[PDB]
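Colleague: For reference, the structure I am asking about is given below.
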Amino acid sequence: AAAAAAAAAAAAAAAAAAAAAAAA
Amino acid sequence: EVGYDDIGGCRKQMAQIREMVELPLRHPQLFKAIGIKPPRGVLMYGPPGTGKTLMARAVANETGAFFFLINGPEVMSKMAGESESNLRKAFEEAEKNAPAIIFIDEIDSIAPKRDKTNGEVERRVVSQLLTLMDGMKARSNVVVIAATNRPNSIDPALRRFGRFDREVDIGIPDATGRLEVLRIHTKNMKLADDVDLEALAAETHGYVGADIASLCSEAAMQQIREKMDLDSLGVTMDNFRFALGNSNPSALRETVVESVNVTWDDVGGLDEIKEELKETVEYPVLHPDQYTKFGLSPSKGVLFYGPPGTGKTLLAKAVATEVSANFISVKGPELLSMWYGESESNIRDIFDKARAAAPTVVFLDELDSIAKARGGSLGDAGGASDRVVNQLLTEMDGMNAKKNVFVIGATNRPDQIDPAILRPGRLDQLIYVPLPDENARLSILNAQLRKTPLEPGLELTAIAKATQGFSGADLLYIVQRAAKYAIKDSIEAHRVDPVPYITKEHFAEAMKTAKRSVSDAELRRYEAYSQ
Amino acid sequence: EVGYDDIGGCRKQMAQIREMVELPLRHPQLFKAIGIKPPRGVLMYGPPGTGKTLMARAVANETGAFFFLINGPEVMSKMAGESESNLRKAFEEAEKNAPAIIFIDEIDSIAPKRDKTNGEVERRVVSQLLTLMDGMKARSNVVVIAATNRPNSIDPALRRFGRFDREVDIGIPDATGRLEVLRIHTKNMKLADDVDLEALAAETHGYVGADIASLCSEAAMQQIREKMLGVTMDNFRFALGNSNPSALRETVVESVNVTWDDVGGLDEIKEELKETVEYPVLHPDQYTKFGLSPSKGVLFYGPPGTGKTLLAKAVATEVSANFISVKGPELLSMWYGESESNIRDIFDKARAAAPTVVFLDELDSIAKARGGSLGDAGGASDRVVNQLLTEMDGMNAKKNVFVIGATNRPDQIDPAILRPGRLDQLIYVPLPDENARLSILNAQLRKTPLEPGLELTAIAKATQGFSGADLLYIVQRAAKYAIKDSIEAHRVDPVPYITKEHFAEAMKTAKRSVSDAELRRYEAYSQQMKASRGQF
Ligand SMILES: Nc1ncnc2c1ncn2[C@@H]1O[C@H](COP(=O)(O)OP(=O)(O)O)[C@@H](O)[C@H]1O
Ligand SMILES: Nc1ncnc2c1ncn2[C@@H]1O[C@H](COP(=O)(O)OP(=O)(O)O)[C@@H](O)[C@H]1O
Ligand SMILES: Nc1ncnc2c1ncn2[C@@H]1O[C@H](COP(=O)(O)OP(=O)(O)O)[C@@H](O)[C@H]1O
Ligand SMILES: Nc1ncnc2c1ncn2[C@@H]1O[C@H](COP(=O)(O)OP(=O)(O)O)[C@@H](O)[C@H]1O
Ligand code: BEF
Ligand code: BEF
Ligand code: BEF
C-alpha cells in the first residue's frame, strides 16, 4: 500500500585539502 | 584582435558597458564637475555561449589601458597565505598603473555562499575580496570586470554598490537580432552570391553565440569533404541545410530526438487536424508582427484524448521534423525520482531550458501518470505525488513571461487528467480524434505503404466501404499481414518472382485474422462527452 | 602498436575523427585564407566497450605528433591547489612542440554538473578546465580528445563549440559491422581454413566489439584445454554458448533445456513464431524492398498448463536472437520514484541488442488495465502501465525488439496494449482433441526408453478435455513406478525400458486441473470478424 517517495540523502562530508606552511 | 564591431547580438546592453569602462577614462570632466564618482566594473551573467568572454576581449584592445588576466582557480596554492596573496598583489599591481582593468574569469569557483559552505580555506578567499575591492582606502581608479554563468551561487555581500553595480544579462537574441551575429562570423570566409543569411536567422532558434558559429564551421567542413576528390571554393546552401540537422543542442543536449520522421504525408484522414495543429505553431513563429499588432497572446496548449490506435503519439513525430522548432520529448513518467527534490525539479530544468531555446515544442506523452492529482492518499497510489502536478501548473502559465513554448499532450483517458490543467492558458486546444469513417479509409492505406507496387488494375475502395469500426492501428496490421505472406511466397528456392508485386492473394488471408481492438463498450466512454 | 588498420570495423564514425585531427596537420594550405578555424575538441559517447579509449591510442602513432595522457582521478588530490595546477601544468607542456594532441579520460567522473552535486573542489575543477580551452587568446596548438560513456553527467557548458564541438557517436556495429571486427583479431591467430566467417557474423547481435574479442579468446582457452595446432569451429561453437555479452550481463537466460522437439500438435502456433522472430533477422533485405515495418511480438492466453511458457523457451535456445527474462512482477520496486527505470533499462538494453526478444509472463500482474476504473481495491498504479505503453511503440524509432507475453485471461489486460503495433498477435492456443494428443506422447517421450510397440491412441480416447499439463503426471507417474522394481534389484534391474504396468492404476485417476465452469470463460470470446470479405 504505502510506497516510499524519497531516499532523503543526509550524509557526505566531502574532501578536505591541507595548507602546507613551509619550514626553514 | 576583436572590437565592438566584431561583437553582435545585444545592443541596448552594449552601450551600458561602454559608458562605464571607456567613458570615465576618456571623458573625466563630467563626473567631478557634477555628480558622484563613476561606477566600477560589472558582473556579466547569463547562459554559457553568448559572447561574454569575447566582450571582455574588445575592451582590452580598443581602450588601450593596462589589462591583467586572472582566472578563478588559477589563484590557488597549497600554502595558507598564498591562496589570497596573489589576489592582493594583483590589485595593487593595477593600482600602480592608473587606470587599468582586471578580468576575473569564472568567479563562482572562488565566490560561493559563505553560510552554505563549512570548514574550508575558501572562506578566507571570499572575505579577502570584500576588503580588496572596496576596503579602507584601496579604491581610486581601477575597475574590475568578470564573466560568469551562475549568479545564484554568489554571496550577496559582493554585489553591492562598491564592488559590482549592475547585473547585465546577455540573453537570447530575437527576430532581426540574430542576423548580425552570423554576418560578422562569416565575413572573412569566401561565399557565393546565392547565400541568404536572412533565411538562416528564421531557422536558427536556440543558436545563440557559438552554435551559430558552429553552423558556419560545420558547413565549411562539408565543403572541404566534397572537395577531396591552389583552388578556390564557394558555399552555395547545399551544406547549410546539411549542417542544420544537428547543430542546435548546446543547452538541450540531454533531450535530443532521433531519428523518427514521417515528412507530413504518412498520416491520412486527419485533414482538419493537421491544419489546426500546424497553424498554432506556424503563426507565432513566421509572423510575429501580426500578434503584437493585435496585442493578444496566441494559443499554445494542444491535447489529444482519442482512443488508442487512431495515430496520436506518432502525430507528434510529424511536428518533430516538419516545423522549424526544437523538440523536447518526455516519454511518460521518464523524469520522476525518489529524492523528494528531483521529482519536481525535473519539471523545472526542462521548461526554462525550453524557454531559453525559444521557440520550441515539448511533448508530454501519457499524461495519465503525470496528472494524477485529486486522488490521495488512495490506498496504493501514494501520497506526496501532487507536488509534480503543482509544479506542472506553475510552468505552463505560472508567473512568467510569454516565451512562445508549445506543449503537446497525448493521453488515452481524458477523465483521469487533472482539471486544473484542463483550462485555457495551459491546454486550450482540446481536439478529439475519432475512428476513420468510410471516406477517410481511402486515404489511410496509401499513406501507410507509400513505396509498394499496388498491382495496377486493382482497387482499394473495397476495404474502405467494408471493415467498419476499425482504428488506424488495426489497418496497419492488415497491410503488415499481407506483407508477411508476400515475403513468405518469396523465401523459397528461386531455381519465384524477383519483384515485390504483392497481389490480392496476400490480402485474402490478411482480412481473416484482422481483428478489432477498440470494443463497442469502450467506444461509448469517449462519445459520452458530446461537448 | 595499434594503428589505422586495427581500428577497423567502422567507417561512418571513423572518417569523422580522421579529418578532425590529421587533415589540418597534413594539409594546412587550404585552411588558410578560408576564415574558419579547424575543430579542436573531440568527444565520443556511447555504450561502454566499443573502444572509445582505443581510438586515441591509434591516432597517436599515426599522425606522428606529441601525445599526452591524462587519467580521470589522477588529477584530483588534497592540499587544495594542484587539482587545478596539474591541469595547468599539462596544457602548457602541450602548448609547446606544435602540434601536440592531449587525451583526457573519464569526464563522467571528474567535472560534473555544478547544481547537481555537492563537492567543494568540484566547483573549481569544472571551471578551471573551461579557461584552459577557451580563455583569453588560448587554443593555439593543443587538441583535446575525450572519451566518456556517460555524456549526460558532464557539465552542459562543456559540449559547446569552443571546447568540445562536432560530437560523434560510437555505437554498436550491426549493419555489416561485426564481420570487420573478426577479421582484425584473427589475422594474428592461427585459424584452420575449413569454415567461413560470413555466417558467424549473424550468430550474435548484442556484441560491442570487445565481446567479439571475448569470443575469440573463449575459443583459444577451449582449444588448449582439449589438447592437453590452430583453432577449429568446435571451439568457437563452445564460445557461442554461455556467451553473455556486456550489454546483457544483468539478465541470464542460458539455464534451460533444449527445445523444438518437446512441443507437438500445435503446428499452426509454432510456425507463427518462426514467421515473426526469424524473418527480420535472417532476411533483412526483403523488408527494405517493400519498405514496411515488420510484425511485432506475440501474446499468449488461454488455459493454464497448455504450453505457454515452454513455447517461450522454444524461442530462447533455437533462434539466433538474444533473450531477456522478466519473472512476472520482478521489475516492481517498493519506492515510488524508481518504479519505471527497471521497465526502462530492460528496454534500453533491448534496443541496444538489435535484435532481441523479451518475455513478460503473468501479464495480469503487469497490465492492470485502468486505475480510474478500479476503486474497490484502491490501486491506481497507472505509472508502470503508462511506462510500458511508451517503451514498446513509444516516441523513438523501432529497432526490432519483440515482446512476448503469457497470461491466462485477457479481460484484465488494458486495451491500449492489446492494439497492433505493440502486441498485434492475439492467438489463442486450444485444447488437444484426437489430433494433438497422439503427437505429444511421442514428443515428451523422445529421449526415453520404450518397450516393443504399444498403441497410444487409447490414451487419447480416455482423456477428454485434458490440458497439456494434465497429460503430464500420466506418463510421469509411469516413470515413478518404473523405478520401484529397481529398488528390488538387490540380492541389476533386467529391464532397460518401460512396459505398460501403470494404466490399471494411473489411467483410472483422470485428474482435471481445469474445471467445466472455468473453461466457459475461455470459450466466450469468438472474435466476430470472419473471412470471405475480399473485393469482386
Ligand atoms: N557576435 C558575437 N559576439 C560574441 N561572441 C561571438 C559572436 N559571434 C560569435 N561569437 C563567439 O561565441 C563565443 C562566446 O564567447 P564568450 O561568451 O566570451 O565565451 P564563454 O561562453 O566561454 O563564456 C566565442 O567563441 C565567440 O568568438
Ligand atoms: N493514417 C494514419 N495516420 C496516422 N497514424 C497512422 C495512420 N495509419 C497508420 N498509423 C499508425 O498508427 C499509429 C498512431 O500512433 P498514435 O495515435 O500516437 O498511438 P496510440 O493511438 O496507440 O496512442 C502510428 O504507429 C502510425 O504510424
Ligand atoms: N572493432 C574494434 N575496433 C576497435 N577496437 C576494438 C574493436 N574490437 C575490439 N577492440 C579493442 O577493444 C578495446 C576496447 O576499447 P574501448 O572501446 O576504448 O574500451 P572501453 O570503452 O570499454 O573503455 C580496445 O583495446 C580496442 O582496440
Ligand atoms: N508439449 C508441451 N508443450 C508445452 N508445455 C509442455 C508440454 N509438455 C509438457 N509441458 C509443460 O508445460 C509447462 C510449460 O508450458 P506453459 O503453458 O508455458 O506453462 P505455464 O503453466 O507456466 O503457463 C512446463 O511445466 C512443461 O513441462
Ligand atoms: F569563458 Be568563461 F566561460 F567565462
Ligand atoms: F498559478 Be495558478 F495558481 F494555478
Ligand atoms: F507462467 Be505462465 F505465464 F502462467
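All residue numbers given for chain C refer to Swiss-Prot; the residues shown span 210-437, 455-717, 747-791 in order.
If you're wondering, the header gives electron microscopy, 3.6 Å.
Cβ from N, Cα, C; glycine included.
According to Swiss-Prot, the protein carries these features:
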- C:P257, C:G258, C:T259, C:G260, C:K261, C:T262, C:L263, C:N358, C:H394: ATP 1 binding site (BINDING)
- C:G531, C:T532, C:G533, C:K534, C:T535, C:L536: ATP 2 binding site (BINDING)
- C:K261 to A: Moderate reduction in growth rate (MUTAGEN)
- C:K261 to T: Probable loss of ATP binding. Complete loss of catalytic activity (MUTAGEN)
- C:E315 to N: Severe reduction in growth rate (MUTAGEN)
- C:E315 to A: Moderate reduction in growth rate (MUTAGEN)
- C:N358 to A: Slight reduction in growth rate. Restores cell growth; when associated with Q-315 (MUTAGEN)
- C:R369 to A: No effect on growth rate. Restores cell growth; when associated with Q-315 (MUTAGEN)
- C:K534 to A or T: Severe loss of catalytic activity. Lethal (MUTAGEN)
- C:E588 to D: Moderate reduction in growth rate (MUTAGEN)
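Help me understand the surroundings of these features in the structure.
Modeller: Its own atom aside, the Cβ of C:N358 (mutagenesis position) has 18 Cβ atoms within 10 angstroms in the protein chains shown.
Every protein chain shown contributes to the tally, and the Cβ of C:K534 (mutagenesis position) ends up with 22 other Cβ atoms within 10 Å.
All protein chains included, C:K261 (mutagenesis position) registers 20 other Cβ atoms within 10 Å of its own Cβ.
For C:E315 (mutagenesis position), the Cβ neighbour count at a 10 Å cut-off comes to 19, with all displayed protein chains included.
Around C:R369 (mutagenesis position), taking its Cβ as the centre, 23 other Cβ atoms fall within 10 Å, counting all chains.
In three-state terms derived from DSSP, C:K534 (mutagenesis position) belongs to neither a helical nor a strand segment and is classed as coil.
Under the three-state DSSP scheme, C:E588 (mutagenesis position) falls in the coil class. Applying an 8 A CB threshold to same-chain residues 6+ apart, the list for C:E588 (mutagenesis position) reads C:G554, C:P555, C:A632, C:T633.
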Colleague: Cβ within less than 8 Å of a chain B Cβ is the test here; which of the recorded positions C:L263, C:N358, C:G533 meet it?
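Modeller: The recorded positions close to chain B: there are none.
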Colleague: Rounded to a whole angstrom, what is the largest C-alpha distance between any two of the residues C:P257, C:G258, C:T259, C:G260, C:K261, C:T262, C:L263, C:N358, C:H394 that the record assigns to ATP 1?
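Modeller: Comparing all Cα pairs, the maximum is 24 Å.
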Colleague: Of the recorded positions C:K261, C:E315, C:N358, C:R369, C:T532, which one sits closest to C:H394 (ATP 1 binding site) when you measure Cα to Cα?
Modeller: C:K261
Colleague: Could you list the residues of the same chain, at least six apart in sequence, whose Cβ is under 8 A from the Cβ of C:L263 (ATP 1 binding site)?
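Modeller: In sequence order, C:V211, C:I216 meet the Cβ cut-off.
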Colleague: Near the Cβ of C:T535 (ATP 2 binding site), how many other Cβ atoms are there if near means within 10 Å?
Modeller: 15
Colleague: DSSP on C:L263 (ATP 1 binding site), three-state: which is it?
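Modeller: It is helical.
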Colleague: Check each residue in the chain of C:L536 (ATP 2 binding site) that is at least six apart in sequence and keep those whose C-beta is under 8 Å from its C-beta; list them in sequence order.
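Modeller: Residues satisfying the criterion: C:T485, C:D488, C:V489.
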Colleague: Rank aside, I only need the closest one: which of the recorded positions C:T259, C:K261, C:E315 has its C-alpha nearest to that of C:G531 (ATP 2 binding site)?
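Modeller: Comparing Cα positions, the closest of these recorded positions turns out to be C:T259.
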Colleague: Cβ within 8 Å of the ATP 2 site's Cβ centroid: which residues qualify beyond C:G531, C:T532, C:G533, C:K534, C:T535, C:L536?
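Modeller: Close Cβ neighbours, site residues excluded: C:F526, C:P530, C:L537, C:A632, C:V655, C:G694, C:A695.
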Colleague: Could you check which of the recorded positions C:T532, C:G533, C:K534 is the closest Cα neighbour of C:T259 (ATP 1 binding site)?
Modeller: C:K534
